[PDB]
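**Student:** This structure is in structure tokens; I'll ask about it shortly.
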Amino acid sequence: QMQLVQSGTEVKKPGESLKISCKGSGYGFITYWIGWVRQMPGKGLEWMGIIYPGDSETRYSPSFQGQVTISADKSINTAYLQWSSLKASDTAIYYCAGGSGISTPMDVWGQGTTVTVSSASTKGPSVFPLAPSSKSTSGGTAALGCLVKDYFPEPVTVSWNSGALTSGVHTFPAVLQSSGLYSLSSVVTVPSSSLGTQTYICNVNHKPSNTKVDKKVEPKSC
Amino acid sequence: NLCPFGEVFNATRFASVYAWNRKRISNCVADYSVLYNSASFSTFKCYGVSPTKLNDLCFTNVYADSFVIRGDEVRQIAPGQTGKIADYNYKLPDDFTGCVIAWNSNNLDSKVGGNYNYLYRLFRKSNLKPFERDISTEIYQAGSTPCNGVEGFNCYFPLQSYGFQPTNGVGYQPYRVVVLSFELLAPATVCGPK
Amino acid sequence: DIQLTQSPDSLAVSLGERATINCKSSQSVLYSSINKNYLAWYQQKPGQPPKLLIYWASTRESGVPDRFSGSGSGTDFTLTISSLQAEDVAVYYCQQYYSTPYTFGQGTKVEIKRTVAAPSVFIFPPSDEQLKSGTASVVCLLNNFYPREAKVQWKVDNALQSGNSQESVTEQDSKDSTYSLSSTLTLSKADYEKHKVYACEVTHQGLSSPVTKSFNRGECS
Amino acid sequence: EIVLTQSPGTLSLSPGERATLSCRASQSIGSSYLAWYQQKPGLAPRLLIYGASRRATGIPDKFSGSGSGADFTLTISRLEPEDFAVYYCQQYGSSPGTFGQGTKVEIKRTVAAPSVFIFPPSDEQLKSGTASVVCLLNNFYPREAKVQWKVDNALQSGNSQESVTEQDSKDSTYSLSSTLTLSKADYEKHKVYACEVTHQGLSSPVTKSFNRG
Amino acid sequence: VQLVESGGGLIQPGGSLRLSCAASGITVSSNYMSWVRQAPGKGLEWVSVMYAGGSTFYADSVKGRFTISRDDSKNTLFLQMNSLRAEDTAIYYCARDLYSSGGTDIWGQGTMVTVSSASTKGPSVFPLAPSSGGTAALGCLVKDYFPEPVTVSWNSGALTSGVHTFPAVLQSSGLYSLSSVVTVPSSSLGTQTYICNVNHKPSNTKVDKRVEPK
Ligand SMILES: *[C@@H]1O[C@H](CO[C@@H]2O[C@@H](C)[C@@H](O)[C@@H](O)[C@@H]2O)[C@@H](O[C@@H]2O[C@H](CO)[C@@H](O[C@@H]3O[C@H](CO)[C@@H](O)[C@H](O)[C@@H]3O)[C@H](O)[C@H]2NC(C)=O)[C@H](O)[C@H]1NC(C)=O
């Protein structure tokens, strides 16, 4: 069996050039044609083009003709997808996929490459408590949370009480505010009797900005 | 009861492209595995079939065509191609289903001084139909004066030699080529494992 | 060139029951010479790459359980999951590879059909930290409900808010098949101090009537 | 695509000598695919050799092709004045093939000084507002020749053009015109028009002149 | 065996031209036929080839703009040129190719193609009168014309020995100019009448200037 490995996450300002790669390993690689598939956030899959690396025979999709450049380096078993100038519309995950022959299903898939094109710049988050009160109790259970606001790029990691507290945790997917920054919330439901005997701390890590925040979420004594 | 692929692939001598060989393969079980994870091929291009997904299917016949061309011409062994080979020596159909396997054989098919045992048809009035073999050696008539089987001006022997020399660039070196065609019509007698 | 259309757009199936998805192509993909349809089905679980399930309309790829099955010919194909399991929640795509360019169908999300579960509704006034910074964010939380369609509306002093809130929803929960949802209303600090009642109005199939969760500004909560 | 690089850019040899022309391929193609052509002034090219060494029909023994791999040689033995031409190599290993950029082969010759003639403007041209003064340098060798316009003894620069013929194939000489062009008014403004010719075959510069009238 | 080309002329940038190449002695539909061009003072460029069986191939410098084709009944090869640019200006030849079995052995005579915005203009012809060793020189100034070419003869072809027609030079006006001279026995002046015949086919003009001593 042969396997595909892609290059890592990419964050880029509009207008920069970009070249992502996809390298094949294992037995049978000589027979594989390597296509490229785009998945924009919350959207379906889009065939972009396909290349035979043994001789760089390339076929584009009409939508992507002139938009991107598919190439290959047969010596290191690598296909490439590249843009000379990135729009913000290019924000998507790109998969490379292999079929052993033209007119063949895509047997092998790389893991994906996330590409964000934003005018925004790196920014750590601000972490705010969503305090438990009478307005977040359903008799015997209380809900509490952390608002992780205005960061760039993705992702943040949110855990509760140094990672021990995992049951009842919902970390919601980030939403892009009109500002161009991401915002997010984590909530957990706990026994409200424990709202006096234990303390709940949310741990936020934002590796891109090298930020680590630990916020205490306490009952709304105000 | 294995299929005799090695007889084709591992032949000592390969045919001239104008007089290409065709091995008819039937009544056997085919290990395509020996081909598809092989590491010794430079081109392995399949059309409409994957060599992995063949063990489930069963064919009435398989054909293995084999010949020698130069590296620059390997791209012409493909559907929809044109050039001296695709037009006058070996033609794949537009809807070709199968595999084109090729590999550099400079170490076997060139001599110092030149290997002129490999020939191609240079002159022909019209294009080969798919899977046509033309072994004619008639003097080719390039004008209106008929040739009466005599060479001269406008009267050409239709075949040329390759003259493979080990110092030629890779595009001018000999490549051995096998084309696998699959045909189903009749009872299916060529089968993959299980 | 060849266009694909899938039906439905989303599908909810009880555990152990049958899911059916349809693919319709603008153009036949039956290659007559070998009598094969050049149609494939892929499965994409959340956050993973697609995986080939079926090729040539009806041939299972290696490792694909027998409860997946493909059928149809020419321009009409069907993927069938016979005894839906928890692991099968995913988006399923069809794809023609008859001719380049290859095209995918739009996709069909397949979720577990649960019984109706009403949301638990909670509301969180802004923290003092954030208020000192110039902005107020109120958060409404709908917890562990099903189906996923729920209406959440902000009223500030009984006036209906527009364009100043954002909502977010979790994936289906592996343990109980429910969803959770957060709505965040963000205002300027000035605007937040101008008003008193902050209310979140929630409508859902499992609620016999709209549920409101409200608080008054600077009056505990 | 295969690039052919010819060397040198020009040759210059006496009758009876042997010219050696080189062609270098960007990739080692083998002798079957190479050919040599000769192009005389005003003619289409004429095939000399194909398959590196096979002389074409009617091509005499003096033309000899050789080499292999990426390097090929045209040898023209026993040169004649008629052999002045541009020689081209060509490879037809690809469709279409490519030509080298050409080597001009000049045929050397005993030094021969030019005959200098000057022609004032015609009255017909003058009636239309332009004056062309023409200076002619006829049948000289070698090609190098300084031609200086002098108007009332001032050296004139920037209003003349020169044209030289291709080397004669019969007697290996050159000829050259220089045309000074003025408005009719400019032409009235001055008296003595001269062209002064400096050439190896001339012991000292020759001046041919005329007074406007 | 002869190949004869036609259809060259002046055309504006972005315009179109169709070249024709009639063949006698070879059968065009039975041969590799090629178009090779030569920009002024620049060296051969092989732009197109048509195979006997119909396949066509182009140099990258013209791919997409030129189409090579033929008429088996007319025994004629064609070059359809579109989106002409200034760098297409050249003499175009057709030829028959034999590859390893012969050269490009048969070539046509050439047809000139000029890609310019400039307009066609016929020349003015002026006498270069002789004046004043026992050899006289006289000629004709063919001035201010476009495009190439001008042909020049003397006494309708009678005088060939001693004739020199200089290559045309582009002037700063954008128009061409050249001169044609002939050396004569100085004694023949007055005893012999000397006329130069100037043809500019691109403007359908033709002049017979007699050059007389003064
Ligand atoms: C043609 O013959 C080769 C062997 O011949 C060698 O390779 C040719 C390409 C030529 O260069 C010859 O001059 C040269 O001597 C056959 O290759 C052999 O195939 C077998 C079976 O596929 C291989 O055995 C395998 O070994 C691996 C571990 O290395 C195991 O995992 C497998 O289970 C299996 O046992 C063998 O290594 C391989 N040898 C070489 C040198 O490649 C080839 O099969 C044959 N072709 C056909 C179509 O029959």
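Using the numbering of Swiss-Prot, the residues shown for chain B are 334-518, 520-528, in order.
When the header is checked for method, it gives X-ray crystallography, 2.6 Å.
Note: Cβ is positioned from N, Cα and C throughout, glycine not excepted.
So Swiss-Prot lists these for the protein:
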{"type": "VARIANT", "residues": "B:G339 to H", "note": "In strain: Omicron/BA.2.75, Omicron/XBB.1.5, Omicron/EG.5.1"}
{"type": "VARIANT", "residues": "B:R346 to K", "note": "In strain: Mu/B.1.621"}
{"type": "VARIANT", "residues": "B:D405 to N", "note": "In strain: Omicron/BA.2, Omicron/BA.2.12.1, Omicron/BA.2.75, Omicron/BA.4, Omicron/BA.5, Omicron/BQ.1.1, Omicron/XBB.1.5, Omicron/EG.5.1; complete loss of interaction with host integrins"}
{"type": "VARIANT", "residues": "B:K417 to N", "note": "In strain: Beta/B.1.351, Omicron/BA.1, Omicron/BA.2, Omicron/BA.2.12.1, Omicron/BA.2.75, Omicron/BA.4, Omicron/BA.5, Omicron/BQ.1.1, Omicron/XBB.1.5, Omicron/EG.5.1; May enhance affinity to human ACE2 receptor"}
{"type": "VARIANT", "residues": "B:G446 to S", "note": "In strain: Omicron/BA.1, Omicron/BA.2.75, Omicron/XBB.1.5, Omicron/EG.5.1"}
{"type": "MUTAGEN", "residues": "B:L452 to R", "note": "Increased resistance to neutralizing antibodies. Decreases HLA binding to NF9 epitope. Increased binding affinity to human ACE2"}
{"type": "VARIANT", "residues": "B:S477 to N", "note": "In strain: 20A.EU2, Iota/B.1.526, Omicron/BA.1, Omicron/BA.2, Omicron/BA.2.12.1, Omicron/BA.2.75, Omicron/BA.4, Omicron/BA.5, Omicron/BQ.1.1, Omicron/XBB.1.5, Omicron/EG.5.1"}
{"type": "MUTAGEN", "residues": "B:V483 to A", "note": "Increased resistance to neutralizing antibodies"}
{"type": "VARIANT", "residues": "B:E484 to Q", "note": "In strain: Kappa/B.1.617.1"}
{"type": "VARIANT", "residues": "B:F486 to P", "note": "In strain: Omicron/XBB.1.5, Omicron/EG.5.1"}
{"type": "VARIANT", "residues": "B:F490 to S", "note": "In strain: Lambda/C.37, Omicron/BQ.1.1, Omicron/XBB.1.5, Omicron/EG.5.1"}
{"type": "MUTAGEN", "residues": "B:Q493 to Y", "note": "Reduced host ACE2-binding affinity in vitro"}
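Each of these features: where is it, how hidden is it, and who are its neighbours?
**Tutor:** Note: B:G339 (variant position) has non-local neighbours B:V367, i.e. same-chain residues 6+ apart with C-beta under 8 A of its own C-beta.
Counting only same-chain residues six or more apart in sequence, none has a Cβ lying under 8 angstroms from the Cβ of B:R346 (variant position).
Mapped onto three states, the DSSP output places B:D405 (variant position) in helix.
The Cβ of B:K417 (variant position) lies under 8 Å from the Cβ of B:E406, B:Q409, B:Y453, B:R454, B:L455, each on the same chain and at least six residues away in sequence.
Listed in sequence order, B:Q498 are the same-chain residues at least 6 apart in sequence whose CB falls under 8 Å from the CB of B:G446 (variant position). B:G446 (variant position) falls within neither a helix nor a strand when secondary structure is assigned with DSSP, and so counts as coil.
Reduced to three states, the DSSP call for B:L452 (mutagenesis position) is strand. Applying an 8 A CB threshold to same-chain residues 6+ apart, the list for B:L452 (mutagenesis position) reads B:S349, B:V350, B:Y351, B:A352, B:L492, B:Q493, B:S494, B:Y495.
The 10 Å shell around the Cβ of B:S477 (variant position) contains 12 further Cβ atoms across the protein chains shown. Annotation note: B:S477 (variant position) sits in a coil segment as assigned by DSSP.
Other Cβ atoms within 10 Å of the Cβ of B:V483 (mutagenesis position) number 8 in total over all chains.
In three-state terms derived from DSSP, B:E484 (variant position) belongs to neither a helical nor a strand segment and is classed as coil. In this view, B:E484 (variant position) is surrounded by 11 other Cβ atoms within 10 Å of its Cβ, with every protein chain counted.
Around B:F486 (variant position), taking its Cβ as the centre, 15 other Cβ atoms fall within 10 Å, counting all chains.
All protein chains considered, the CB of B:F490 (variant position) has 13 other CB atoms within 10 Å.
Look at B:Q493 (mutagenesis position): DSSP puts it in a strand.
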**Student:** Taking just the CA atoms, what is the gap between B:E484 (variant position) and B:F490 (variant position) in Å?
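**Tutor:** Given the Cα positions, B:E484 (variant position) is 7 Å from B:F490 (variant position).
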**Student:** Kindly point out which of the recorded positions B:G339, B:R346, B:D405, B:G446, B:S477, B:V483 have a C-beta less than 6 Å from some atom of ligand 1.
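**Tutor:** From B:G339, B:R346, B:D405, B:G446, B:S477, B:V483, counting a Cβ under 6 Å from ligand 1 as near, the near ones are B:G339.
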**Student:** B:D405 (variant position): which of the variant positions B:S477, B:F486, B:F490 is the nearest Cα neighbour?
**Tutor:** B:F490
**Student:** Looking only at C-alpha atoms, tell me how far B:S477 (variant position) is from B:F490 (variant position), rounded to the nearest Å.
**Tutor:** 16
**Student:** Can you give me the Cα-Cα distance between B:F490 (variant position) and B:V483 (mutagenesis position) in Å, rounded to a whole number?
**Tutor:** 9
**Student:** Below 8 Å between Cβ atoms and chain D: which of B:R346, B:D405, B:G446, B:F490 make it? I'm asking about the variant positions.
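**Tutor:** In terms of proximity to chain D, the variant positions that count are B:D405, given in sequence order.
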**Student:** Is any of the recorded positions B:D405, B:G446, B:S477, B:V483, B:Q493 near chain E, in the sense of a CB under 8 A from one of its CBs, and if so which?
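**Tutor:** Listed recorded positions meeting the cut-off: B:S477, B:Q493.
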